[PDB]
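A.B. asks: Please find one structure pasted underneath; my questions will follow.
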There are 4 protein chains.
Amino acid sequence: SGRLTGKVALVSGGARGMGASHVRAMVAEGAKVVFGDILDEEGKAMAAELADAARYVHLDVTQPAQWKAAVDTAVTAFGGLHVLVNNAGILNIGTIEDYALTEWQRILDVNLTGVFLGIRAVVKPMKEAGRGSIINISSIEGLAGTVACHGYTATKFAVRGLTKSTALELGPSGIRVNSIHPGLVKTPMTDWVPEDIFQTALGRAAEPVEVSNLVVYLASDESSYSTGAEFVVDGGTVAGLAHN
Amino acid sequence: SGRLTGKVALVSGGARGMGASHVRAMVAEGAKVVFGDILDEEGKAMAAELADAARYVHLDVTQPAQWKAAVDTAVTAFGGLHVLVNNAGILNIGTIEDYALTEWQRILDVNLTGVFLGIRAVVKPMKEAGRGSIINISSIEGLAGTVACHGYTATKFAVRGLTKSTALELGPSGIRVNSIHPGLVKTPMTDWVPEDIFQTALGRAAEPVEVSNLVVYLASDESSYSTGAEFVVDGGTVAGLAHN
Amino acid sequence: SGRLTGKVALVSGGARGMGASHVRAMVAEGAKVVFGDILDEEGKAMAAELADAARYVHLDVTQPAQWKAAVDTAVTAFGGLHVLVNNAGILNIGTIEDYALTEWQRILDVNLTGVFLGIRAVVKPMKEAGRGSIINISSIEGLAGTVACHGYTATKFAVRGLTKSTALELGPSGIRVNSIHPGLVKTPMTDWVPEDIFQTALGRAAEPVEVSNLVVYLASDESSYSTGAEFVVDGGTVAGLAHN
Amino acid sequence: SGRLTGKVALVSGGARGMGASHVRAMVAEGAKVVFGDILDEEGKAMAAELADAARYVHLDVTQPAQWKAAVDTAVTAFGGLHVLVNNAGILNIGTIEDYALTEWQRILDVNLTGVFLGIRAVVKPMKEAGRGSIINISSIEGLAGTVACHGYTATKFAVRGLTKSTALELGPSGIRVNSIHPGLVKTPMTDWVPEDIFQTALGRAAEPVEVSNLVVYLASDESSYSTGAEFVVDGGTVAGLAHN
Ligand SMILES: NC(=O)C1=CN([C@@H]2O[C@H](COP(=O)(O)OP(=O)(O)OC[C@H]3O[C@@H](n4cnc5c(N)ncnc54)[C@H](O)[C@@H]3O)[C@@H](O)[C@H]2O)C=CC1
Ligand SMILES: NC(=O)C1=CN([C@@H]2O[C@H](COP(=O)(O)OP(=O)(O)OC[C@H]3O[C@@H](n4cnc5c(N)ncnc54)[C@H](O)[C@@H]3O)[C@@H](O)[C@H]2O)C=CC1
Ligand SMILES: NC(=O)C1=CN([C@@H]2O[C@H](COP(=O)(O)OP(=O)(O)OC[C@H]3O[C@@H](n4cnc5c(N)ncnc54)[C@H](O)[C@@H]3O)[C@@H](O)[C@H]2O)C=CC1
Ligand SMILES: NC(=O)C1=CN([C@@H]2O[C@H](COP(=O)(O)OP(=O)(O)OC[C@H]3O[C@@H](n4cnc5c(N)ncnc54)[C@H](O)[C@@H]3O)[C@@H](O)[C@H]2O)C=CC1
Ligand SMILES: C[C@]12CCC(O)CC1CC[C@@H]1[C@@H]2CC[C@]2(C)C(=O)CC[C@@H]12
Ligand SMILES: C[C@]12CCC(O)CC1CC[C@@H]1[C@@H]2CC[C@]2(C)C(=O)CC[C@@H]12
Ligand SMILES: C[C@]12CCC(O)CC1CC[C@@H]1[C@@H]2CC[C@]2(C)C(=O)CC[C@@H]12
Ligand SMILES: C[C@]12CCC(O)CC1CC[C@@H]1[C@@H]2CC[C@]2(C)C(=O)CC[C@@H]12
């Protein structure tokens, strides 16, 4: 409570799912949040309940002009920008043969290029403020592979790597960059998937707030000495070997 | 300010350095702490200025009988045990040729067996309580190697592995096990080492409280979905490649 | 000698550098090689001194039609296709701020999409034979980060991930997929870089044949039980922590 | 045939299982092998069928004096020592509670200290010769955890770490140190385990020769630029996420 007081955050894909949960969790901790998405109806809806501590903006992470608009909104409406949560992303599947090249390009644009564009857009205000925290949402699919999940796996691994190179470059400016790797979380992106698809040590899927707690920790100054690192919140899946 | 209220913790090697910092940080968050060490003078000293919320006990992590005594103290004095911070450890160096077999055995006993004994000692009360968090202190030397640091590297890698196997086994009982890997921290164990020995992105060594913040996070229920994972707090060292 | 006898291989970017070395090394071991590139003069030149054992074809890894032509050449000229070495790649640098979006897209197309296209192109003939070995050339930049190397790092991490997902999917068909991660190698891509830029245990840069030896091993049936794995040939760089 | 001609190797635990397979594979490639174990009957038996290419010696890897005797045998009988294969090891299981402290100590002595003693014993002759190759046999249990496998997991992770620190230290002397991580292999140590206990991409357990092929590669000069690295030969297990 009051752990993010004075912090301004930008969250991509915050109209629903984990993104929405992150917005709510950060506001509850005293932060001012600008969240963007492409689902304007839902976005404006919850922008109404968070009232004056949040602002919704239309943001297609593949459009650099929209990223700039999102950043300008944060800076002029709240005075600055200290946190970026690259959460927007999509999921598509398909075996090597019947996986469309267009789906491949689409997921690269959103899941990878979108994350890169967000980082380019927030460095200026963060460098001026001399402090900042960028949180990239990857997944355990960015740690190991899965059948018929080539585009998703490739981009989640890429986001993991992009996190490291940018962390090294921005470190001297006081900006931290870390990646979060969650396992199965109950959201509209995976409501069609059985909750026990992964072998976990805790024996259950995660509630979105459980990932949000990690977002708050990484956004706060409590995690001041962690940068370029992978934070896993998967209930123990990648900690064990695949058995039958 | 009250993130650990109602939690009872046992910290090994808490008389000084990071251990002491963890004790203070957890008490400040509302936890009751039992800390043990072999430096009784210093231990009793700070137990006095924490008298109401903490208890000091003599604890040589290589002696199972002392671990049991430490656990009994926590349970009878505070009603239970929910957190274990395996922090006690030593550091010795030497090349392959002139590294004494006795130093090798000594570091294995303290840094590895000591950690195992602590886990065996706390599982009973934690399993009864139905909830628990075990935090094993490894290091980045448990992620990559260093010249003339064979005993330390071997044990820190082992602690990292022990964290995973125990997390899988204890998960069903509601107990989480995670490892922390810090880089250079300002403590008596490394005050003879130049603060910039490691290439970091932040360009500085860490203050012990920076590692304590991560201990609090892992001890709290905020990290409910993280288990068997490595949490790195090294200022970016392992995120980059070794350059000249 | 004769370790690859009866094997037909396709090597992308084989007109010079490591690619050329791989072609020569595999021919010396009894394999028939079809190598493609965009440097036609050099390509036809060495195709001439390798006469009956190799065939050169123009191949821009970003063009699916050219990949098909390359595969058809291998199958009709040599009877089949058992090995694919995704070696083609480019290197560009730049900081988050002054790194052109066009350079970013270019490296994604060649280093990542190019690798994906190669895999899609060879699965048919390999699945019919019920055997095959795909070797993806990543780098240690696909294991850790580097300043001003965002596009390269992102794609090399992605290739590492793509290797795992495809290995799991193709495993049942008898096809193995592995990634190679070399450190500094003496080639035209890095002749402007000081040979001791990386901290290595061997104290030297690698000769391209040293990486080719690993390519032969992975192409042969000797490595029959290795798939979806990372093979590091960096002289010890990623095995140690970055010191000053 | 003749890939290890002129090389002298020392293999611990070579009387049966993978160790025996390594001895046979290396002899077939032209190497002279000294293998030790504690199963003298079986050891002398196969020392007979290999003739003068192989010498058997009694060797308890926990006894430094016996290691010295093994090394002296190699040097005086064959003129030198260029390869060490730390293969000897044991397997015991048990949950945290009912796992005997004696079993814990026993596995630490054999699986970890035994490996360290072997390295200390061979550095002298290798440093004089200008180069050498040390191959430490870990396992995928040294990469991820398993329930009721605490001693085994801890030591296999430690061997993985010991491989890196020693590789960095010995690199300047021309000595390479690498670790091998196999999955399920058909040997007496695991003949009671169902061949499909692990989820693999290849859908089968490995034949010991498949791991021996990797030992030969690492023992030969073909792998000249690989050191301090993990070589996985697990049929794809650790490349994928644990599913149900
Ligand atoms: N659901 C799960 O189990 C897991 C999800 N993740 C990651 O977490 C992130 C969010 O996941 P969920 O909330 O579960 O998914 P979700 O589908 O609920 O939400 C993703 C959001 O991104 C927005 N979005 C999509 N394309 C966009 C674009 N071009 N520009 C801006 N916004 C766009 C969508 O409208 C949606 O609100 C993604 O990066 C996902 O890959 C990671 C691990 C597990
Ligand atoms: N100092 C550093 O830069 C880093 C330290 N670490 C780890 O953090 C932990 C604590 O480190 P520091 O506070 O810096 O060290 P420290 O030397 O300040 O404290 C270690 C404490 O353990 C106690 N201790 C030693 N042997 C013991 C035994 N057999 N039984 C019980 N207590 C014993 C010591 O008396 C001391 O109070 C260790 O596990 C260490 O490996 C990890 C990364 C970096
Ligand atoms: N040079 C080094 O130190 C290291 C190189 N690598 C990787 O090894 C691979 C080969 O590297 P080098 O031989 O050193 O580089 P190089 O520059 O000598 O050769 C790359 C080759 O790819 C060809 N190529 C480029 N774009 C192409 C396209 N669109 N279609 C077809 N061919 C194309 C080039 O013409 C050239 O022959 C690359 O994937 C590189 O990232 C990895 C680690 C270290
Ligand atoms: N069997 C498997 O699936 C896997 C085995 N490994 C590792 O490979 C190595 C050999 O495995 P296996 O051949 O399958 O086991 P094994 O039981 O067939 O052979 C181990 C050998 O070591 C010898 N030995 C035992 N204690 C010794 C001591 N104190 N000093 C000297 N020799 C001693 C034994 O007599 C035996 O011949 C071990 O390090 C094991 O952990 C790794 C991954 C999988
Ligand atoms: C939902 C999950 C599991 C959680 C997540 O973040 C993404 C995916 C996407 C691909 C799915 C995987 C479960 C296993 C599937 C269902 C395979 O068997 C074919 C496609 C795979
Ligand atoms: C202090 C540090 C760095 C922080 C830490 O937790 C442990 C050690 C122990 C061995 C040291 C290493 C710095 C580099 C040293 C000084 C080598 O050059 C020889 C022994 C090595
Ligand atoms: C050549 C190497 C090292 C070998 C390789 O495969 C790629 C690169 C590309 C970026 C370079 C890096 C050396 C360090 C550099 C020079 C940084 O200081 C700015 C750009 C970086
Ligand atoms: C054989 C194998 C699998 C191959 C290996 O190198 C060691 C072990 C040892 C512990 C076993 C594991 C299969 C799963 C087991 C059977 C658990 O369910 C309890 C003990 C575990």
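Chain C residue numbers are taken from Swiss-Prot; in order, the displayed residues are 2-245.
Quick reminder: no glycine exception, Cβ is built from N, Cα and C everywhere.
For reference, Swiss-Prot lists these features for the protein:
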BINDING   C:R17, C:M19, C:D38, C:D61, C:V62, C:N88, C:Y153, C:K157, C:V186, C:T188, C:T191  NAD(+) binding site
MUTAGEN   C:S140 to A  Complete loss of both oxidation of androsterone and reduction of progesterone; when associated with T-6; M-47 and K-69
MUTAGEN   C:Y153 to F  Complete loss of both oxidation of androsterone and reduction of progesterone; when associated with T-6; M-47 and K-69
ACT_SITE  C:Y153  active site, proton acceptor
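Tell me about the surroundings of these features in the structure.
C.D. replies: C:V186 (NAD(+) binding site) carries a strand DSSP state (E or B).
In the three-state DSSP assignment, the secondary structure recorded for C:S140 (mutagenesis position) is coil. Counting every protein chain shown, 27 other Cβ atoms lie within 10 Å of the Cβ of C:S140 (mutagenesis position).
Sequence-distant contacts (6 or more apart, same chain, Cβ under 8 Å) of C:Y153 (mutagenesis position) comprise C:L92, C:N93, C:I94, C:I108, C:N112, C:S140, C:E142, C:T147.
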A.B. asks: Name the secondary structure element type, per DSSP in three states, that contains C:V62 (NAD(+) binding site).
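C.D. replies: Reduced to three states, the DSSP call for C:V62 (NAD(+) binding site) is coil.
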A.B. asks: When you measure from the Cβ of C:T191 (NAD(+) binding site), how many other Cβ atoms are you left with inside 10 Å?
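C.D. replies: Within a 10 Å radius of the Cβ of C:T191 (NAD(+) binding site) lie 15 other Cβ atoms.
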A.B. asks: By a 10 A CB contact count over all chains shown, which of the binding-site residues listed here is most packed: C:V62, C:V186?
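C.D. replies: Counting every other Cβ within 10 Å of each candidate, the maximum falls on C:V62.
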A.B. asks: Please give me the CB contact count at 10 A for C:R17 (NAD(+) binding site), counting all chains in the structure.
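C.D. replies: Counting Cβ neighbours of C:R17 (NAD(+) binding site) within 10 Å gives 16.
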A.B. asks: Which three-state DSSP class does C:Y153 (mutagenesis position) fall into?
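C.D. replies: Where C:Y153 (mutagenesis position) sits, the three-state DSSP reduction gives helix.
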A.B. asks: Can you list which of the recorded positions C:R17, C:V62, C:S140, C:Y153, C:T191 have their Cβ under 6 Å from some atom of ligand 3?
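C.D. replies: By the Cβ criterion, which requires under 6 Å to ligand 3, the hits are C:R17, C:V62, C:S140, C:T191.
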A.B. asks: Given a separation of at least six residues and a C-beta threshold under 8 Å, show me what packs close to C:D38 (NAD(+) binding site) in the same chain.
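C.D. replies: Listed in sequence order: C:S13, C:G14, C:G15, C:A16, C:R17, C:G20, C:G44, C:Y57, C:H59, C:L60, C:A89.
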